[PDB]
Amino acid sequence: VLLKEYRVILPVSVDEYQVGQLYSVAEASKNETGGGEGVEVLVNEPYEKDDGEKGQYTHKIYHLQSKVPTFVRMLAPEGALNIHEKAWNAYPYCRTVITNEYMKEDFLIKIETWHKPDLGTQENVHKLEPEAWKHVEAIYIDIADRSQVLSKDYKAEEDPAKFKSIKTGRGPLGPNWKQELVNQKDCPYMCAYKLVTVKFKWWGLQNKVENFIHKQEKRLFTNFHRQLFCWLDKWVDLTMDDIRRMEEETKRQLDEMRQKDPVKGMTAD
Ligand SMILES: CCCCCCCC/C=C\CCCCCCCC(=O)OC[C@H](COP(=O)(O)OCC[N+](C)(C)C)OC(=O)CCCCCCC/C=C\CCCCCCCC
């Protein structure tokens, strides 16, 4: 079991992120869906636990046959590659549990996130146990840093070091945009502390795949947030009410696209 916490500082407020994240997840899902693969939203309902925690529940399935590397592909029968995502989104807090029916208990990708109005300086925000938290590598993802992006993933239109929002005036993010957040009254900020736990108990592959999965998560978080910022003008004025409507349409769209369109998005690698 390999744990790492990815801290993503962003030039948006905690409240704005709640909308930007929902908007961006919708667009990112569609960009990867078609030809039978991609995202399928099964459940999207509001929930309330005994303790009173309220939030939004979603159950999705990521069909991943040809989008996964060959060493992963020739590892299980077709269809066995799909993974399920169940998330209890009680924003600012969220717990996401990803599973695989084939490996059952041997597989787990859990992402627990705390969205704080600070600059990523809170240690052990998920309040684990002292020693355990010591074995948690903390990694910072700088959405402005070109060297943190994979060459094949780069797209100038999704580069915040070149993007300037027309509606807010934020951007482009320079090499020192972070340290700058403290000088300007404008340009709000927050930090997503994403604790990722990966378990892949497979004889002889555990170490390789648990590390491979973290890299893909780091890669996803980097591209996702660079896109979220660059899409700032598309969602900053949306309300939570706009999102809900947009989500019900997205669900339909994902299904439609998945059956017609050919496979699209990030090719295996
Ligand atoms: C024997 C066989 C067993 C093996 C099984 C195969 C395992 C696959 C191996 C590697 C794959 C690792 C990459 C994980 C891909 C799944 C994406 C993922 O883990 O999503 C979760 C992340 C973090 O959770 P969250 O709480 O932040 O948000 C969700 C909660 N909510 C909605 C309330 C905000 O969500 C986010 O960052 C938001 C972005 C979500 C939307 C992106 C759509 C992705 C669709 C396709 C991905 C294509 C890439 C395939 C990788 C191939 C490698 C080359």
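The residues of chain A that appear here are 2-270 by Swiss-Prot count, in order.
Structure determined by X-ray crystallography, 2.2 Å.
A Cβ is built for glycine as well, from the same backbone N, Cα and C atoms used for every other residue.
Here the Cβ of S25 (mutagenesis position) has 20 other Cβ atoms within 10 Å, regardless of which shown protein chain they belong to. Here the residue is the original one, while Swiss-Prot reports the published mutagenesis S25 to F with the comment Loss of phosphatidylinositol transfer activity but no significant effect on phosphatidylcholine transfer activity.
Residue environment of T59 (mutagenesis position) contains 20 other Cβ atoms, counted within 10 Å of its Cβ in all protein chains. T59 (mutagenesis position) falls within a strand when secondary structure is assigned with DSSP. Annotation of the published mutagenesis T59 to S, Q, V, I, N, D or E in Swiss-Prot: Loss of phosphatidylinositol transfer activity but no significant effect on phosphatidylcholine transfer activity; the original residue is retained in the structure shown.
Recorded in Swiss-Prot as a mutagenesis result, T59 to A carries the remark: Reduced phosphatidylinositol and phosphatidylcholine transfer activity.
What Swiss-Prot says about the mutagenesis result for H60 to Q is this: No significant effect on phosphatidylinositol and phosphatidylcholine transfer activity.
Listed in sequence order, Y103 are the same-chain residues six or more apart from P78 (mutagenesis position) with CB atoms under 8 A from its CB. Among the mutagenesis results in Swiss-Prot, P78 to L has the note: Loss of phosphatidylinositol transfer activity but no significant effect on phosphatidylcholine transfer activity. The residue drawn here is the original one.
Where Swiss-Prot documents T198 to I as a mutagenesis experiment, the accompanying text is: No significant effect on phosphatidylinositol and phosphatidylcholine transfer activity. Taking Cβ-Cβ distances under 8 Å and a sequence gap of 6 or more within the same chain, the neighbours of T198 (mutagenesis position) are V2, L3, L4, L109, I110, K111, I112, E113.
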Long-range Cβ environment of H60 (mutagenesis position), under 8 Å and at least 6 residues apart: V42, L43, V44, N45, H85, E86, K87
DSSP-derived structure type at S25 (mutagenesis position), helix or strand or else coil: helix
